[PDB]
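Everything on this sheet refers to the single structure shown next.
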Amino acid sequence: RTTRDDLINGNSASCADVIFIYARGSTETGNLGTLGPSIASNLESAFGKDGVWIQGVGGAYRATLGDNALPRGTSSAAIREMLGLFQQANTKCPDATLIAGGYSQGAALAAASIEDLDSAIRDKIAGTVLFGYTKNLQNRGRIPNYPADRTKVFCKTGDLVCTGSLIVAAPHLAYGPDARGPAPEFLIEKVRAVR
């Protein structure tokens, strides 16, 4: 559904080979929102249901509208939450390949948490997909400290949050097809290339 806690509910003896951590958009449902379940179903078709753990960023990430106006596009508490989930994946499942994603405020959250990681865990994140990336212009289409070749930004023409605004126009609401197809396809290609 819109809530997946496979990492938090898993343990070191049940580790999947692939762990996907995803941050939803502002005021979205569960911990996966509108796009996360689509990405998860496509990953599960490729790796098998037991080949991948799906984990949304819940806990202290409350995905409030107002926190988009904070300097990094989200709150420091949300960033600590997603950093703790990357650390939990690295500690519980040292051999797992990580992949990540986020929509809107969740894209700003994924970018800030990846920036703030140490290199040992960051280098385990084989690919990251961002949709409606609210810091696209500000970060010049990149995630700080993370390679461009591991990054795939879905920023539709006319999605004004990708050009420095916070206005949500119809292209911001149109990432469903990307979440069902090219975004999980990119993550799967990066995981296959490493494993």
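So for chain A, numbering is Swiss-Prot's, and the shown residues are 33-227, in order.
For all residues, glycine too, the Cβ spot is worked out from N, Cα and C.
Under its mutagenesis annotations, Swiss-Prot gives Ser58 to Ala the following note: Severely decreases activity on p-nitrophenyl butyrate. In the structure as shown, the Cβ atom of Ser58 (mutagenesis position) sits within 10 Å of 20 other Cβ atoms.
Under the DSSP three-state reduction, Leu97 (mutagenesis position) is assigned to helix. Looking at Swiss-Prot, you'll find the mutagenesis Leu97 to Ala noted as follows: Increases activity on p-nitrophenyl butyrate.
Looking at Swiss-Prot, the entry for mutagenesis of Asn100 to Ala, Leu, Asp or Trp says: Severely decreases activity on p-nitrophenyl butyrate.
Experimental mutagenesis at this site is recorded by Swiss-Prot as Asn100 to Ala, annotated: Increases activity on poly(ethylene terephthalate) (PET) and decreases activity on polyamide 6,6.
Counting only same-chain residues six or more apart in sequence, the Cβ atoms lying under 8 angstroms from the Cβ of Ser136 (active site, nucleophile) belong to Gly57, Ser58, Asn100, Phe163, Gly164, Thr166, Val193, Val200, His204. Here Swiss-Prot flags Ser136 as active site, nucleophile.
Taking a C-beta cut-off of under 8 angstroms and a sequence separation of 6 or more, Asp191 (active site) has the following same-chain neighbours: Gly164, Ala201, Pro203, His204. Residues or ranges marked as active site in Swiss-Prot: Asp191.
Among the mutagenesis experiments that Swiss-Prot reports, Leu198 to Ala is described with the note: Increases activity on p-nitrophenyl butyrate, poly(ethylene terephthalate) (PET) and polyamide 6,6. According to its DSSP assignment, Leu198 (mutagenesis position) is coil.
The annotation that Swiss-Prot gives for the mutagenesis experiment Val200 to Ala reads: Increases activity on p-nitrophenyl butyrate and poly(ethylene terephthalate) (PET).
Taken from Swiss-Prot, the feature active site, proton donor/acceptor applies to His204, supported by experimental evidence.
Under its mutagenesis entries, Swiss-Prot includes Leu205 to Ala with the note: Increases activity on p-nitrophenyl butyrate and decreases activity on poly(ethylene terephthalate) (PET). Within 10 Å of the Cβ of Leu205 (mutagenesis position) there are 14 other Cβ atoms, across all protein chains.
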Length of the line joining the Cα atoms of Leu97 (mutagenesis position) and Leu198 (mutagenesis position), in Å:
10
Mutagenesis positions compared (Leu198, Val200) - the one with the fewest other Cβ atoms within 10 Å:
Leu198
How many whole Å apart are the CA atoms of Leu198 (mutagenesis position) and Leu205 (mutagenesis position)?
13
Tell me whether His204 (active site, proton donor/acceptor) sits in a helix, a strand or coil according to DSSP.
helix
In the structure shown, which of the recorded positions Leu97, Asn100, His204 has the fewest other Cβ atoms within 10 Å?
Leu97
